[PDB]
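Have a look at the structure below, then the notes.
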2 protein chains.
Amino acid sequence: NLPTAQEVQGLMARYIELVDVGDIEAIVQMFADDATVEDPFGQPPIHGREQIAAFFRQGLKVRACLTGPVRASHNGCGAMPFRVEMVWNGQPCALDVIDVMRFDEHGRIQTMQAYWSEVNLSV
Amino acid sequence: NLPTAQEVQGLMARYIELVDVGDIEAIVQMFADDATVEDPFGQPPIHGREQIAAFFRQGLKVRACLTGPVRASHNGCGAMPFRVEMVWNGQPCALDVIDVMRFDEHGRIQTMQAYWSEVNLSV
């Protein structure tokens, strides 16, 4: 069902866990079959699991951690702050991002938006 | 004009500065005349400066600080994590919140949403 405020904190923390290990199949399955992702926000969305799996396969070998608590409401929404550490073309970077997610009546991610731009990159 | 990614970080940091000191007139003026606020999100919005000034007057004597960097995009949007420290009915609390804002073609807050619920309260 629509996750409660407490369920939203657990699902969102799991999500960062999965991104950190890089288990692409487990990440993809957290999304609804027709979920849409906007990352970075301002960018056109990617729709459906096929496109999301491709987006994630494209980006993972990273380290990701929650840098503060998951903020959650009573209507299936959540927002969380986190940092991603990578090494781009030999140089190590860090990216501070804030993800906002909406869950469906099944506890799956229906919509996701990531807020960040070059001003949040430390290369 | 539409603030750039860097302008969005400055405006949003100013905002927390103003909430921290409690300068209600200066806060109100950061919003568009017909801006809408949803705080906490999931709650019906308040529209226009009159209602926003009333909302803020109702809540201020607090301490507020940014707990991480402001995440900003190129389309006038920003998201930031912060903590508010108060003392409710004799007992001191803390509330972790994430605000998401959209700015207008003038650099004023057009829409604001705050994400938090009781799971983010430390009383």
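Here chain B follows Swiss-Prot, giving residues 2-61, 65-127 in order.
Every residue, even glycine, has its Cβ placed from backbone N, Cα and C.
Features of the protein shown, as given by Swiss-Prot:
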type: MUTAGEN; residues: B:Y16 to F; note: Reduces activity 2000-fold. Reduces activity 10000-fold; when associated with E-103; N-103 or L-103
type: MUTAGEN; residues: B:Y16 to S; note: Reduces activity 20-fold
type: ACT_SITE; residues: B:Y16; note: active site, proton donor
type: ACT_SITE; residues: B:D40; note: active site, proton acceptor
type: MUTAGEN; residues: B:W92 to A; note: Slightly reduces activity. Reduces protein stability
type: MUTAGEN; residues: B:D103 to A or L; note: Reduces activity 100-fold. Reduces activity 10000-fold; when associated with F-16
type: MUTAGEN; residues: B:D103 to N; note: Reduces activity 4-fold. Reduces activity 10000-fold; when associated with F-16
type: MUTAGEN; residues: B:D103 to E; note: Slightly reduces activity. Reduces activity 10000-fold; when associated with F-16
type: BINDING; residues: B:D103; note: substrate binding site
type: MUTAGEN; residues: B:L125 to A; note: Slightly reduces activity and reduces protein stability; when associated with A-127
type: MUTAGEN; residues: B:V127 to A; note: Slightly reduces activity and reduces protein stability; when associated with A-125
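Overlay of Swiss-Prot annotations on the structure.
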residue: B:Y16; record: mutagenesis position; Cβ within 10 Å: 24
residue: B:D40; record: active site, proton acceptor; Cβ within 10 Å: 18
residue: B:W92; record: mutagenesis position; Cβ within 10 Å: 10
residue: B:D103; record: mutagenesis position; Cβ within 10 Å: 25
residue: B:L125; record: mutagenesis position; Cβ within 10 Å: 13
residue: B:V127; record: mutagenesis position; Cβ within 10 Å: 12
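Straight-line distance between the Cα atoms of B:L61 and B:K65 is 4 Å, even though 3 residues between them have no modelled coordinates. In the three-state DSSP scheme, B:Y16 (mutagenesis position) is classed as helix. DSSP classifies B:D103 (mutagenesis position) as strand under the three-state reduction. B:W92 (mutagenesis position) has B:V127 nearby among the recorded positions B:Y16, B:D40, B:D103, B:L125, B:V127, counting only those with a Cα within 10 angstroms of its own Cα.
Annotation: B:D40 are the recorded positions among B:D40, B:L125, B:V127 whose CA atoms are within 10 angstroms of the CA of B:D103 (mutagenesis position). Here the C-alpha separation of B:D40 (active site, proton acceptor) and B:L125 (mutagenesis position) works out to 15 Å. For the pair formed by B:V127 (mutagenesis position) and B:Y16 (mutagenesis position), distance between Cα atoms is given as 25 Å, rounded to the nearest Å.
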